[PDB]
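Right, one structure below, let's go through it.
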Amino acid sequence: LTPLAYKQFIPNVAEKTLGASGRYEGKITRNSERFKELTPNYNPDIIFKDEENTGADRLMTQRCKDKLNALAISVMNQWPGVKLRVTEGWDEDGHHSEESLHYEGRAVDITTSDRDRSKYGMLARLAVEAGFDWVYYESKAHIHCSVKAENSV
Ligand SMILES: [Ca+2]
Ligand SMILES: [Ca+2]
Ligand SMILES: [Zn+2]
């Protein structure tokens, strides 16, 4: 398989387009009507940084959890002794773009547990094969992956 290049995104369209992760609905806050859309991920095969000490990095939508758990398995098989690591999941800090999918729990920023940057291009490729709807080699320090929202009723 072929790693992504720095700043490459797949599919090669903007994140919030139909063919990628789709439109932003709105920010989910902790005491909001939509907080129930988020579920915590307690997978022992994923390392969550949780530098906030709030557990926010673990909260995500069901589709996000499904793709992330699949990626966790492929990371361990690619590099024995290494695990998937999440540095950002749902965000309440306002530390992303104004309509970031992190605010809806539909995006994660990821690394490997060893923080070996030489692996990140391949990590991004694994995220694509794990089925994330948009994958962006955003920083030398992390990959940004997002998923579609569930369909309206
Ligand atoms: Ca974090
Ligand atoms: Ca955060
Ligand atoms: Zn991100």
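The residues of chain A that appear here are 40-192 by Swiss-Prot count, in order.
Cβ atoms here come from the backbone N, Cα and C positions, even for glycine.
If you check Swiss-Prot, you get these features:
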MUTAGEN   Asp89 to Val  Moderately reduces Ptch1 binding in vitro and signaling potency in chicken embryo neural plate explant assays compared with wild-type sequence
BINDING   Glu90, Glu91, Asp96, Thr126, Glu127  Ca(2+) 1 binding site
BINDING   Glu91, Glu127, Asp130, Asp132  Ca(2+) 2 binding site
MUTAGEN   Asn116 to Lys  Shows no change in activities at different temperatures
BINDING   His141, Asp148, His183  Zn(2+) binding site
Recorded positions near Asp96 (Ca(2+) 1 binding site) (Cα-Cα within 10 Å), from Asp89, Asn116, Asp130, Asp132, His183: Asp89, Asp130
Pairwise Cα distance for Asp148 (Zn(2+) binding site)/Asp132 (Ca(2+) 2 binding site) [Å, integer]: 15
Listed recorded positions among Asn116, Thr126, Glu127, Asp132 whose Cα sits within 10 Å of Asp89 (mutagenesis position): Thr126, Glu127
Those binding-site residues of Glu90, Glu127, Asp130, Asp132 having Cα within 10 angstroms of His183 (Zn(2+) binding site): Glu127
Closest of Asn116, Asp130, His141 to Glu91 (Ca(2+) 1 binding site), Cα positions, recorded positions only: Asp130
Winner by Cβ contact number (other Cβ atoms within 10 Å) across the binding-site residues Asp130, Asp132: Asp130
All-chain count of other Cβ atoms within 10 Å of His183 (Zn(2+) binding site): 24
Chain-mates of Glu91, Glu127, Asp130, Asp132 with C-beta within 8 Å of site centroid, Ca(2+) 2: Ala95, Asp96, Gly128, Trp129, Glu131, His134, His141
Recorded positions close to ligand 2 - of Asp89, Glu127, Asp132, only those whose C-beta is under 6 Å away: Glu127, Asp132
Listed in sequence order, residues with CB under 8 A of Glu90 (Ca(2+) 1 binding site) and six or more positions away: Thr126
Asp132 (Ca(2+) 2 binding site) to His141 (Zn(2+) binding site) - Cα separation in whole Å: 10
